[PDB]
Every structure is written in C-alpha cells, then in structure tokens.
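Structure first, commentary second.
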Amino acid sequence: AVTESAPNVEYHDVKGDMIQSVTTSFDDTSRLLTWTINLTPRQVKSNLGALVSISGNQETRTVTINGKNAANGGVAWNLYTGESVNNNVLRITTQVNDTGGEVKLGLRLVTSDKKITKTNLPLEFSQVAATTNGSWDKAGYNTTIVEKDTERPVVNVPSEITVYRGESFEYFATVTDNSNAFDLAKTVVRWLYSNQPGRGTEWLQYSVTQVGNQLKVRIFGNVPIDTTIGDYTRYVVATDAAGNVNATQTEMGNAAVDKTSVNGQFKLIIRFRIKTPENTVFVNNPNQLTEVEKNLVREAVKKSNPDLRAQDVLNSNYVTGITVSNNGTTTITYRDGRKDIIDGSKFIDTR
Ligand SMILES: [Ca+2]
C-alpha cells in the first residue's frame, strides 16, 4: 500500500529561490521512499544540479530530473545533474531498510549555464555568483517511516457464539496488532469458501470499528425461525495496515479439513428456544406414565413449541426425537444431537 505525505522542514535557507514544495510517497510493499521536489527557479538557465544527502537507513535507487534519469556525478553527499526547466521536478527514490524510523533528505540545489561539477558547486548562497551563477537553494527534510511489520494481528473472539431461532443476537470480537494500525475494509467475518457469511447463515452480519488501538467487531443479526439447527465454523479474518492477516486462506482450508483451529475461528451454534407447556397434562401415576400418557406429553410439547418441525429433531421424526421418561421428563434431541430437557413436573398433574 502507498501513503502520500508532506515531510517536515528541518532547515531552509531563506535566500533559496528554487524549491516550491516537497512531498513524500512511501510504498510499504517494496519499502521504496519517493521524495518529490517541485522546482520553480527564478533563473532557469540550462542545467540543474542537486547535491543530495540521505540518512543511513536509506540507499538511493533512482534520481530523475525533468522526468529523465539524472547524470550521476558521484560522491555523505552525491551529485546529480540534469535539465533545468521553469516548472521542474527532482524525484529521489530510496530503499528504506527494515528498521525505518526517522528518514532525512539534505539538498543543495543550483541552476547554471555552466556544466555543474563537484569542484564548482557552491556550498552557500554567497559563493554562487563566482561559481554556477544562477538559482540556488539549501534545505533538509525529515519524516518517519514505520518499521517493517511482519507480525500478524490477533483476534479475540468467543470460542462459541450461540444463537436462537426467531431471536436477535449480538456478540463482540476484538483485534489487536503490534503496529496498532489496521485495514478495516479487509477485516471480515466469513465462512471458509468465500468472503460471505455462508450458505445457511446468510443472516450473519458484522461491523468493524477502530476503538483506540483495537478493532471492535460486532457480530449480530436476526436468526430465521426456520434456519437449519446445528453448528458451523466461521472466521474473523483481520488485516493489519501492513497487509498481514491473522489467518490465511490456506490455513482456514487446512483447519476445516483437519478439524484444527486458526486464530479468529469460532463455532456458530444455532439452537431452538424450547418452551415448557403451560397446558396441563393429567396422568394416573406421575412416576409411571403409560404409553398413552407419554404420547399426550409429546403432543403437548409439540403444541407449546409449534415452530419445531419434524426435520428439526433427531432422524426427522417426532417420535424418535422427542422422548418421554417414566416420570414424563421430556428430552428433545435435535437433528444435530444437541438436546433440551423439560422436567415433567412443570406441566404434569396427577389427575
Ligand atoms: Ca502487525
């Protein structure tokens, strides 16, 4: 990624008459730094010369003057020469090391109708007339470049997010990073296969905010009353400013196949919200229900839970999935093997 910036002015000779403005553009992929120096000499002349100093954390790659590669005059300072035009640009590109930190650029600039050489460059305004006899400038700039960030961001998400059919939910994840700088657009909640909430869970929504040095990820939505009961693996995948991700596409795929976990993974569990019958079932002996009575009990649980479909229980069969004990305690075993238990005494009276 790129960032375009304007560096600090460390020093500038008030008697300079060339530099119009300086900007910087850093590419954090290549870690190339570009210093752009816009020039409007009062005395254009034919030739432009630039004595360039850079901090030890940079090493020069390219220097262009008026769009063309500058002749390298050679050597703390290095001479570059090229064409002088009234609206000119000197562009200096450096490789920044891995550390980054404060970067500096120093400049001694001239125009001249003479060939500009290392023996004839003036070091101060007062020596200009006797040497290059044109325009002159003298400045130093500084700015700060981030350290190379190779450490992935870390998501903290509940290991399990449980939601209920017919109800809304809201959970929260957090992301941190050593750089404390993130890419919120590339921070998502998704299933394995694509950047989408996933087939069967299209209702899964999220939003991302930066709160201080953390990301706050809201995971929320409304669960349809007829969505599939069971569990799903989903992933919080966050990207830092440098482009590091907590879990890569390859890693997610391996984790899904091997049944292992990645940072940011959670299990999304969809549950039915069970309701105890309010309608009383009357039995002969509350400790030994007859088979006829157990069927009354199953029907009453079905009545009190009308959104519980055959396909929602074990083996898609109400008789298999809703079992009733000798004391009328009812177990509802769902298609996924999870279960709810209703105490029989809650809704069973002795006749
Ligand atoms: Ca990082």
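Residue numbering for chain A follows Swiss-Prot, covering 246-320, 326-601 in order.
According to its header, this structure was worked out by X-ray crystallography, 1.9 Å.
Yeah, the Cβs are placed from backbone N, Cα and C, and that goes for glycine too.
So that you can see what the record holds, here are the features copied from Swiss-Prot:
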type    : residues  : note
MUTAGEN : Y443 to F : Strongly reduced interaction with GP1BA carbohydrate chains
MUTAGEN : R484 to E : Strongly reduced interaction with GP1BA carbohydrate chains. Strongly reduced platelet binding
MUTAGEN : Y485 to F : Strongly reduced interaction with GP1BA carbohydrate chains
Separation of alpha carbons, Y443 (mutagenesis position) and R484 (mutagenesis position) (Å): 10
Other CB atoms, at most 10 A from the CB of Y443 (mutagenesis position): 12
For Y485 (mutagenesis position): intrachain residues, at least 6 apart, with Cβ closer than 8 Å: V439, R440, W441, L442, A497, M502, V512, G514, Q515, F516
Spatial reach required of the 5 unmodelled residues, as Cα distance in Å from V320 to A326: 7
Cβ neighbour count (within 10 Å, all chains shown) around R484 (mutagenesis position): 23
For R484 (mutagenesis position), the three-state class that DSSP assigns: strand
